[PDB]
Structures are given as structure tokens and as C-alpha cells.
Amino acid sequence: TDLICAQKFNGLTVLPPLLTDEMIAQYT
Amino acid sequence: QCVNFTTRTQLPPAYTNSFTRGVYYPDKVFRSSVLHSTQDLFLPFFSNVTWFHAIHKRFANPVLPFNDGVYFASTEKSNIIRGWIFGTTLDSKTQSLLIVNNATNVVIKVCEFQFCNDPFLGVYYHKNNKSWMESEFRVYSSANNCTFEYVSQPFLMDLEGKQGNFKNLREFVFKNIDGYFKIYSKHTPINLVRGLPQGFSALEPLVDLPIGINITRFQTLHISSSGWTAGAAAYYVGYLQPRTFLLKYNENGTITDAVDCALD
Amino acid sequence: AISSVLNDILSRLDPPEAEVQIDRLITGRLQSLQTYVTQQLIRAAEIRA
Amino acid sequence: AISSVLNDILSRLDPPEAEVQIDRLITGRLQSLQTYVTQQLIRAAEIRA
Amino acid sequence: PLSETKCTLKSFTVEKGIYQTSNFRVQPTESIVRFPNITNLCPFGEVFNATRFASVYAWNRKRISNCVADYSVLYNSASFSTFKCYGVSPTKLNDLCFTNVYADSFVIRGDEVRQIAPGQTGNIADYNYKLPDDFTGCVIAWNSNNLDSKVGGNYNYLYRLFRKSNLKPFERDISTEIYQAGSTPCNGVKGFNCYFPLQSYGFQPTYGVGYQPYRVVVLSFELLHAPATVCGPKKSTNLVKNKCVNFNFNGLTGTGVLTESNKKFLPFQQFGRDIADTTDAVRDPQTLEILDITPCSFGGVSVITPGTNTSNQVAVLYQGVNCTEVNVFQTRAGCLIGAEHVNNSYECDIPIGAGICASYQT
């Protein structure tokens, strides 16, 4: 396992990962 | 007025435990789905509260001290207790605070009150056109030098006499912040014989009283002229303490849980 | 400081007096931000290992 | 500050005046304790490795 | 935007790749201050023009709640003898909303001016009244030597010279009886090397400053979360939603988008707060309404450009926002302008993020 949008209001930005989970399953 | 009732006898203090009682909204700030930990004047869980009662030949009216604030839990059937009298000397020598419930609104007045020995609000002759409305006022003989007056919103109260176990439950929390009097009120039906029912309820702010007088003692206005009696009732007097609670807030802003971290 | 809200210090104390209370919030929040960055640089070495 | 002893400041200056000297003692000891904890986190990474 | 990267890299040659430069933010386009109509005006002039005050330990007080008070008549400038205030003058207090206000009135002597101050001691400060360290108001003094002074001294006002203990700030002792003066209890009536604790003022119009009476008015301010129905000369300032604006609601000044929400508040609950203990949703002090405080849009700016020796083409990438104003495309990272989207898959050149990369091709 929203807390993401709540923290983005105070100036804390969550950066998206370059490698998506679907591309992770392809490497696997 | 100055003559006590024939059924008036001071009953021995009994004690009992208050399960979650003493919890209330600490402020007017709304919160949703969070855990707030604050420290204010509270009643600790599993503490001991004094148990007084009145019947048709044992009627107890002792005067109890008021220092840091108190907790009141009143279980009622016909709503025996219509209010309370506050003050230091509880006479006309100084100011006094009365909260009177007429089963319409909340009457609150601060004046110089001449205090009769047995405060009484006359209700009689229920045979025809009862209405359960007060008639005679034996509580105070005269009033003057009024520094404060207040009238709250209209409420509803059932004064009709009933039989069997207890039904209505009204819990009050009376505290003093820098002279400001703040009153908490909650009303829920219960099934109770003796003691307290196990449950959890939060008390909502009722009225704010920017008065500023000092109060060292308190008493209820009793009833339910020496031939007058009282009905079946029981009430509880607690004492607030600087306890820290962890309050659980739901999506609607009502407290669904409380934790006293000073107990276990 | 007197209050953690910026709009309070600006609306309460004069601009010459407000620079003192704002500086108290700057130094504290700077150390609080440097503390987070320091902890993340330490956790970054553990996740790379 | 004037002195590192707490009882010396409270028994000499005024309560409003002592808050300035005590604040200097607190902020000085906050950074010293923060330096040790930061030093332990770095040294623990070498021991963990 | 390419030059923003040049000043970010501190060089005129921008290498090929993605670089972060600045942070975009939506500025408030309006100012909404919404408060209902005014009820009455505070007796700001009646406390200064009063015939006579009480003594220092007997000080009379007039409690006026529901700020803002009357800002029309202001004596704070060169009206009286001594004006010493903290925070902002009452000229700027018209923009602040306070719950209760305690107006204190008492008359002191010349050498007692320095003794009146928050968190400060003194003869009448300890033994009569002391201002609390939380005092945000103004301390006003005027020279009454032409009025309150009497021939042979004015004994109407009183002051307590000695007391068994020092009084805390904001505490009143009116007792005029005879109490212990020194360290030896004398058991009531004066004697046995004790002194009569109460004293009468010597106000003489013909003596110096020390014997000159000074009328002092102290306005004590208390700020709480209670709602305020009066702020400034502008009251309604009709509400405008769905826009980034500077709002002042129930005394809470801030900048944010105003959006209507379904949040249900209890009748005694004025406003809520979020997980950060900051203003979330507030209620209309004028009518019955519940308005949500939405923070205005902001985010980081990313510049996607090839090397300086390649070309001048620049692709600006906004982080975590949808661009509704505006080669305008949207990805999982945010709005991306200045680039073309190709359905074909190529080897990653300049990573955009979220499984998407940018490259400079034909």
C-alpha cells in the first residue's frame, strides 16, 4: 500500500517515475 | 420559600464509574477523518462520580464546591431537574448565576438574588389543562443589580410523569475560561435502572456566557410551601481535570472514539 | 514566534517589527527543511546499496 | 548567553528577561544534539556496510 | 524559456536534455472581503472623554465585542500627551478581527508611567495592576493636571502601596482594609512597625511631573476563532467563485481559489481545517453558506531542448497541471507544449517521465 494531493497543496511535489509498472512487467 | 420540605433529607454520597463520560468538542473548529490530540479540562475515564437521587420521602440537596469546572450527568424520566443555581455565597450578598429550563428555552440571568432555603418552581394541578408549565416561583424572592442576561434558542423537554426505569439522559459540562462560562449539552434516550449505561457520546457546545463572576459552589433548582415533594430522579456530579484525550473524527465531524492516555 | 501564519505577522506587527518574527519562522523552517534533505540523502545511500 | 546554569538565570534576571537567555541556551543545544544524531546516522551506514 | 535555462546553468551553451528552471503560480485576480452589515459603533471617544476614571487597582472596564470597532474617530496621532502602542496603530487595526476588547481606564502619576507596561514590574504594577505579556493593544496617556488635580492634593483616587504578595497580571484586588505591610504580621489595625497599605494620591496642579496625574486608557485585545461581522469600510464585496482571489473570511486573510463544496458543518462550527492544520473550508459570516478554500494552481517548469549546437527548438513541460488556456499536448507528467506526439515507439533520448521520452527528429 488522498495523502498525495494533500501534501502537494503545501508545496511537496511527488515526481512520477520514469519507468512505468507495465514496462516493469515486460522486463520481467 | 424559607421553610424546607418535610421530605428533605440529605442522602449519603454514593459513587459510580463514568465509562467514556467527560468527552466534548474542544473548539468550534471542524475536522474530518483525523486524530486530534489536545489537553483541556476533562473528566478521566473510569473515574468516580457522586450519585445523588430524589424520591417522593428522601430529598437531598447538598452544596458542592466549584473550582476548576464540573461534569453533570442527569438521567431523567419526567425531567425532574429544570436547572441549576451558581455562585459563591449563593445569596443576595453578591452575584449569582441561574440556568432555568422552562421546557421552552434556556433562561440565564445574573443579578443579586435573594436565595430561599429550598429553591422551588411551582408545578401543580395536572388534572385539567396541565401543560406542565411552571406556576409559582419559590426559588428567589427578589432580584436586582443585574450585570448579565441571556436567552437561548427554543428547545423541547418532556415534563410528563412516567413510571418504570429511567429514559431521558442529559449530560452537561460546565467550565470557566478566563471568566467566560461555556455550557455543553447532550441529550439521548437510555434504558437505565441504577448507575450509568455503558456507551460513548460527545457533547455539543450549548451557549456561551461572557459573565466573569466567580463561582465557588453550585446547586440545582430541584422540585420535579413545606408540603411540596419531588419525583424520582438521579443525577451525577463530576470534576473536570487537565486530561489529554485523542479524539477520532468521522466524515461528518462527530467524535466516534476517545482515548484517555492518563489511565492505562 | 508569535504565530506560525504569515498573514498574522504582517497584519499585526509593523514592518520593522515583522522582519524579526518572520526571520524566526525562516530559520526554523530552514533547519526543518535541511533536516528532511539530510535524512533523504542518508536513505538514498541505503536504497542504492 | 550569560551562564550555562539554568538556576542562575532564573534566580537573577526577570521572567520576561530570562526567556532571551534561555532561548540562546536551547537553540545552541538543539544544533549540538542534532549534530550527534546526524553523525550516528552516517557512522551506522559504515557499520551496516 | 531557453534563456531561463541559460541563467539556470550559468552558461550560454545548454546541453541536450531536460532541465528544471522556475515554478509557475496563479496570482489572485481579485480581492473578496465578505462580512455582513455593521450593528453599532464602539464607544472609542466616550472612554477618552469620560469625566473621571477609577483608580489603578479599581480600574473600570468596558467590554465591547464583535470587531471591527469604530475606526472613524482616531486620536492615535498627536491628540494626547503620551501615545505608546504595540503591533499596529488603530488606523491599521480596522483590518483585524478581534473577539473581545477590554477597555481599561485608570489615572497614574508621573513616575508611574514607566511602571505601566506588559511583563514589567513596578510599585503599582505588582501591587495594583499589571499588563499581561499577551497585550497587543495601545497604551494611551494624557495629562490631566489641569482637571483631575485639586488644591492640597486629590484624595478621591487611591493606590495600594503595600501588599502581602505581588498581584499577577490581569488580577484585581479592591480591598481597602488594613493588611500586613512588612514581614511581621501586625494583626489588623496599623501598628507594630506595619503601615496602612492603601494610600491616597497627592495630585497638586502646582507641583512637578511626579505629582501630576495622567489619565491612562488601556485597550486589551483578545483574538479567537469566533466569527466577526464587521471588517473595514467595505462589507459585502460580492462573492466570485471558481477563481484565484485574495479572500478575507471571518477574519482569516489568505489567497486561494473559492469553490463551493458539500461539506456539512455543525451549527456551532465556524470553519474547518485540513491535515496540515490550515484553513480548509469556512462559512459565510453574512448569510448561511459553506465555502471551500482551494489552493491556487502551482507547479514546476521543465524545459526540454536539444543541445545549443543542435537547434533553438524548445519544448516547455509543466509538472502536474492541465493547461486549459494556451502544439499543446498532455501527458501523465503534465502539460507539454512545443513538441509533437508520435504514435511510434523509439529509443529514449530525453526522458519526459512516466514511460514517455522526447527527441529531436524530422
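We're sticking with Swiss-Prot numbering for chain B, so the shown stretch reads 14-69, 77-240, 244-247, 255-294, in order.
Header says: electron microscopy, 3.7 Å.
Each Cβ is built from the backbone N, Cα and C atoms, and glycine gets one as well.
Over in Swiss-Prot, the protein carries these features:
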VARIANT   B:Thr20 to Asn  In strain: Gamma/P.1
VARIANT   B:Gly142 to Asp  In strain: Kappa/B.1.617.1, Omicron/BA.2, Omicron/BA.2.12.1, Omicron/BA.2.75, Omicron/BA.4, Omicron/BA.5, Omicron/BQ.1.1, Omicron/XBB.1.5, Omicron/EG.5.1
MUTAGEN   B:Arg190 to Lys  Partial loss of biliverdin affinity
VARIANT   B:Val213 to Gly  In strain: Omicron/BA.2, Omicron/BA.2.12.1, Omicron/BA.2.75, Omicron/BA.4, Omicron/BA.5, Omicron/BQ.1.1
MUTAGEN   B:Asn234 to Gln  Increased resistance to neutralizing antibodies
Separation of alpha carbons, B:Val213 (variant position) and B:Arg190 (mutagenesis position) (Å):
16
Distance between B:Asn234 (mutagenesis position) and B:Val213 (variant position) at the Cα atoms, whole Å?
36
Which residues, sitting 6 or more apart from B:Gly142 (variant position) on the same chain, put a CB under 8 Å from its CB?
B:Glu154, B:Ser155, B:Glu156, B:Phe157, B:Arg158, B:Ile246, B:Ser255, B:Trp258
B:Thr20 (variant position): tally of other CB atoms within 10 A of its CB:
16
Cβ atoms near B:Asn234 (mutagenesis position) (within 10 Å, other residues, all chains):
12
In sequence order, which residues at least six apart in the same chain have a CB under 8 Å from the CB of B:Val213 (variant position)?
B:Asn185, B:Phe186
Indicate whether B:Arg190 (mutagenesis position) is helix, strand or coil by DSSP.
strand
